Amino acid sequence: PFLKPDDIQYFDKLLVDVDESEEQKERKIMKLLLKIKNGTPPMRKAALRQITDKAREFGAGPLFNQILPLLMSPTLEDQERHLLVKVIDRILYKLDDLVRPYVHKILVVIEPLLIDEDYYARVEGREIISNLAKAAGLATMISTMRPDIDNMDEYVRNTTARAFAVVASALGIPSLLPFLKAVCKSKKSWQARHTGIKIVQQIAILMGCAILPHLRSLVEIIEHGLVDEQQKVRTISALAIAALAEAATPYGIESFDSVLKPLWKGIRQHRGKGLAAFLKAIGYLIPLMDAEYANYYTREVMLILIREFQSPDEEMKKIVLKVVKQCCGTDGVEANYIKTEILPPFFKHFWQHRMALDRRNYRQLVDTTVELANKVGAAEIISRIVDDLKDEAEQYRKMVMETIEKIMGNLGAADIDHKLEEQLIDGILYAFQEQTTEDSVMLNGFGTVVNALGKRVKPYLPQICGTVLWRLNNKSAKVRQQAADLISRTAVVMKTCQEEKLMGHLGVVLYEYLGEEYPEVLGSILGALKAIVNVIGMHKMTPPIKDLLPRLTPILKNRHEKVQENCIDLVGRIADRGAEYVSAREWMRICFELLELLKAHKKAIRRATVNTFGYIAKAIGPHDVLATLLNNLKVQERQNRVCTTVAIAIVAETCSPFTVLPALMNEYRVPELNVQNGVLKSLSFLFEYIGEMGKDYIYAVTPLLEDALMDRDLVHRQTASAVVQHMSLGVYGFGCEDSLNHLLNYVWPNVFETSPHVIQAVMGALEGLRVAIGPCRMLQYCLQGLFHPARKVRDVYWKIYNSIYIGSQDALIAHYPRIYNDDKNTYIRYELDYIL
Amino acid sequence: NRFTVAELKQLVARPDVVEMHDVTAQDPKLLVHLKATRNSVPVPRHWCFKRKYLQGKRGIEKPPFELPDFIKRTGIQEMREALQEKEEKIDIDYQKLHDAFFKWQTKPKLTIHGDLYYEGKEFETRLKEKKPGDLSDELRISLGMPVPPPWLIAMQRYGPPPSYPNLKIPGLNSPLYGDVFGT
Amino acid sequence: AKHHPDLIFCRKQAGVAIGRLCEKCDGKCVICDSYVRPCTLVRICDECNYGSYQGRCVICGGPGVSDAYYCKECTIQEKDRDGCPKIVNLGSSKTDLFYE
Amino acid sequence: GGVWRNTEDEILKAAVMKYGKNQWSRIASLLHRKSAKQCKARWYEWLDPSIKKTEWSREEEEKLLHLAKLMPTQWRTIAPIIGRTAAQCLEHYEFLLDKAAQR
Amino acid sequence: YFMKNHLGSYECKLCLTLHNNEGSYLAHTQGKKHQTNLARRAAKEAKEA
Amino acid sequence: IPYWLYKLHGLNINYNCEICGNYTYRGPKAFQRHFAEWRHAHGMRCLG
RNA sequence: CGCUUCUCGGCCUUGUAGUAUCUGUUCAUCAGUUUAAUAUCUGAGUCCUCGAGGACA
RNA sequence: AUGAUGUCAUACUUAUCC
């Protein structure tokens, strides 16, 4: 597969056709890389495996020699990068002692993955450095990575710090401690100590909550940098304290203890970024102190906190913001003091159009404001920010809107007075009437506001729903779906207040849009109908179901991901609840239409589908519909079938399977194999759902499992084995064990194979058989296999014997046989032979 | 460091269960004691095989499965076959299926606790040891004798069989009802 | 599970944080990965639920809405008395789908 | 499509020998992979018993070299005249003669 | 030796293998020489040539 | 020359059964089947 | 004893992970490594001529 | 008459996934 015009430089050796005459042939055959980089997806797959199994063969040297240039390529893609990352992982699951010379030679390319805009790139990078460090040795990593500490560029120092974070997560803090503790005391130059401290931080972020045990030692390291003559070291130091305390869940306060007294002092004398950093640290600290000591100390911090609102620094504003959250979100702080001193400057400087356009500042601002509401109360905050709902820009409106949302979510709408409530509803409608983008914030916002107001909202309905219909035209593509969803979430409120005319409106009006050709709208429409069904009942539906349901029936062709979803859902609600209003003929047509809905690429679609199919199975009764399931061609191998199997299960539940089984068991006869294993699955899920009731049917299924478990082809043994499992859990304790032993006979030979699905299947099988039969019989099959020095039987029988061993280890005692004692050892336990 | 098979068989009290792979274990005495237990089961025969106990039935195309009499006496199989022929409904009864599931319930042929599944387990339909004096019905039909089987007339002349010396067959030294003409 | 075989669980110490399930993974079991017979609720680890890691789904890892529960087949097989089955690793799933 | 596997080629040769030559619909109902026009094209291109699939000589090369200049297009007209009659071996031989004489 | 399956496929009785399509069973005629392995069964059924 | 077939079948293996008239076996399975055979039982009955 | 014709009858018109069965393919001598058994690294009179042949002990 | 490996289709599983 083709070569980009640049990649020639790398792959030129492949171009020449000289062939068939040692190492040069290994580099030459190693161009399978090219097949991984560019080509068809299958070529990438097969190539990837082929190079995985050749790891031990080719060795890490030639590979990395032929890779690292590519992953270093200036023209590298996104995908190609990620794929080469994959091959590096998969080969590094194998090679262990081999990589030692290349470790640095790896990290140099990989460390740039840690600092990246892409998140998935970062989690990948952390993963592969974890695999590398754990793969190599500790001393390998340490002795490797020293010279990058004092490197002139700070880039490598930084990304190297995150590297030490990852490797420290791998091999644990205490192993790597003396290295660090040695580093931060290095007397050569400051840059080192700066690095090592940054390492402390990135360890704090990465490990997070798990820092807890070594917190003391870590602090004892870092403390000496706060007083250092250099500035950076001080700044990054206190920052690292911050990260610690933030991962320091409400405890280890005294471990930070000796750190405080300098910090507070510094709080006085500092100008610039370092100051803000200290404020960050102290900020995360205060929640960890005692409300008495933290009373004083807090009251001291509040002053500077006030004074420093006004700085243009955005780092500043972030810090002091989150600070205000923690300091003023303290239970030991008085409302009125905040109400006077803080709120007016807070809404003055902080609420502006510089903030909201940014992302982090947006969020953090939301949170802090939410908490201030949590203390001073509701009507204050909201009352001050309502007037901004009507502000021009979107993002700002979005901000105050979600703020109001969370506020009225927590505190409740009860505190709100009347006039401010008028400004509320008008604000929310007005903001909702202009929507540049589609998003939930405005909608969830409105819904939460109304559901919180309760029936105080009643005078406002006609304005609401007037807007709802007029908007319900305007633009279908953009706003139809949105006004529809608005109805959906406002259903219950439009119900409990007992406005019936409005339910007539929404009922037939929405009924009319079911002919809408745009799917993304229609979906929202059906959703709205759904929500309306859950408030007003069956027989009171203003569009009587006789009208509605057959009008729904043809829509199932619609392909669309949202239409199919909501549609099938609603057919489910009505098919489950009333179900009498519609004649059976319509129903069976619904069936023959439902059958091909199982091509859905989405799992929830199939979910609702099968459950519905059960409901209508109740509405009619088993035989016909289970026959219509058995009609299935099985045509698709990758699933698309076994959902029908699930329908066979649930159908067998909805009316007693005590009826249904003979039809199925007969339908195993058919020579077509894939449907044979199909009905095997049907038995599996069947027993999984029936549980206890299998105390009878075990016998019926027993000989057929004999026929199936006796192998035509592996899938028979597998699926049948799964059946044995779920049967074995289900029947437990009821006294049927005998036939389960018989079936265990035929289960037992299948123990040996390398196919993952059949071996894990058999494992589940013998586990369920363990609990059902009891360990004694198991162990009596597992004894002789232990001994076997043959590199197979011992592997397996010891795997089994372990599975039997972990559970029920208490009950095994009696069943260990008598084993005679040799020369040096006494192998007879004589306690059991004490006789009265 | 490892004892031979003859020394392990002479030391064991039950040498009819020792195998060739048990000498390569770490403790042959405990393995020989555990293999000679009362209600113990042996390991599967796929410990040394390389077919993974499921690849030997490649060309075998026998009946996929067989329904029981309690399902065949309900008429659901013929209705399902008619529905499959129409596609390529019935509503026969609702209490007859409950009667076939409860009253007309047939207990299936189970197996013993030591009856493990073999590799083939279909061509070795062994059954006790139908010996001298005891035969099956049909072969009576081929023989066609109304209720001795007539070559125990020649077991008069030529003598009692060398193969089963303990023999008695009716009317000769064994002084018989139904099928079984000798013990 | 049956969908992702290369995924590894957390298996950490059990805390007092009750587990939750996302709206896309609602009703699915954690160990058995089934939809029927819920018997025991899911408990999360202490490090697995802290700050932004609280209120997240165990299997899906997205925004959790309803509380997750374990299957009765996994409860009777003593598969629910193990550690916290939080999905930590995420490999060969939702990686190439972001590019398309 | 039209991979033209060997097991499909033997079945197409058996269908051409058993059913006939001027019945393309009868031969396409026993393969389940190609249509009748594709089966007739395969029978006229590779499954024909009179096709000379080998023995490329200098007389045929001189005949094709003294014909591509008189008619530059219409290689299908010179297919039966040159003697190859495969409608693709002539273009392949022309490409080989153009690549070998270029160096 | 050609036998039909219950799912629209062919299965070889003499070769004791599966056939994916109709061309697969039609290509195990010249190949899959199970006919030459029937000489032992022909000698066991009849001792004379 | 079926060298691989004789190696997989277990041919050219040193084995001898002294109970079966001091006969030699070319394999371990052949030595196990020759120890319980007609000639071995006849020699055991003639030995007493 | 052999051959040609004629008659009558017995009668055949998509993106990823993993798995197997089909079909082509074939299975220089000691010692240990390894493997269920298989393969393996290392090991082995003089002269002449082009591994082979001849001569001598 | 199994088994061996290897080019090469074909089905199946993973409730695989936009």
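The numbering of chain D matches Swiss-Prot: 8-110, in order.
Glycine is no exception: its Cβ is also placed from the backbone N, Cα and C atoms.
Under DSSP, D:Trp31 (mutagenesis position) is assigned to a helix (H, G or I) in the three-state scheme. Under a cutoff of 8 A between CB atoms, and with a sequence separation of 6+ in the same chain, the neighbours of D:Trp31 (mutagenesis position) are D:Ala43, D:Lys44, D:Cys46, D:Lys47. Looking at Swiss-Prot, you'll find the mutagenesis D:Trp31 to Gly noted as follows: Abolishes DNA-binding; when associated with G-53 and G-82.
Listed in sequence order, D:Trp11, D:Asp16, D:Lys60, D:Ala93 are the same-chain residues at least 6 apart in sequence whose CB falls under 8 Å from the CB of D:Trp53 (mutagenesis position). Recorded in Swiss-Prot as a mutagenesis result, D:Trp53 to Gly carries the remark: Abolishes DNA-binding; when associated with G-31 and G-82.
According to Swiss-Prot, the domain 'HTH myb-type 2' annotation covers D:57-108, on the basis of sequence analysis.
DSSP assigns D:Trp82 (mutagenesis position) to coil in the three-state reduction, outside any helix or strand. The 10 Å shell around the Cβ of D:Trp82 (mutagenesis position) contains 17 further Cβ atoms across the protein chains shown. Experimental mutagenesis is annotated in Swiss-Prot for D:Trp82 to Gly, with the remark: Abolishes DNA-binding; when associated with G-31 and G-53.
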Residues from the mutagenesis positions D:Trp31, D:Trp53, D:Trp82 that lie close to chain A, Cβ under 8 Å, in sequence order: none
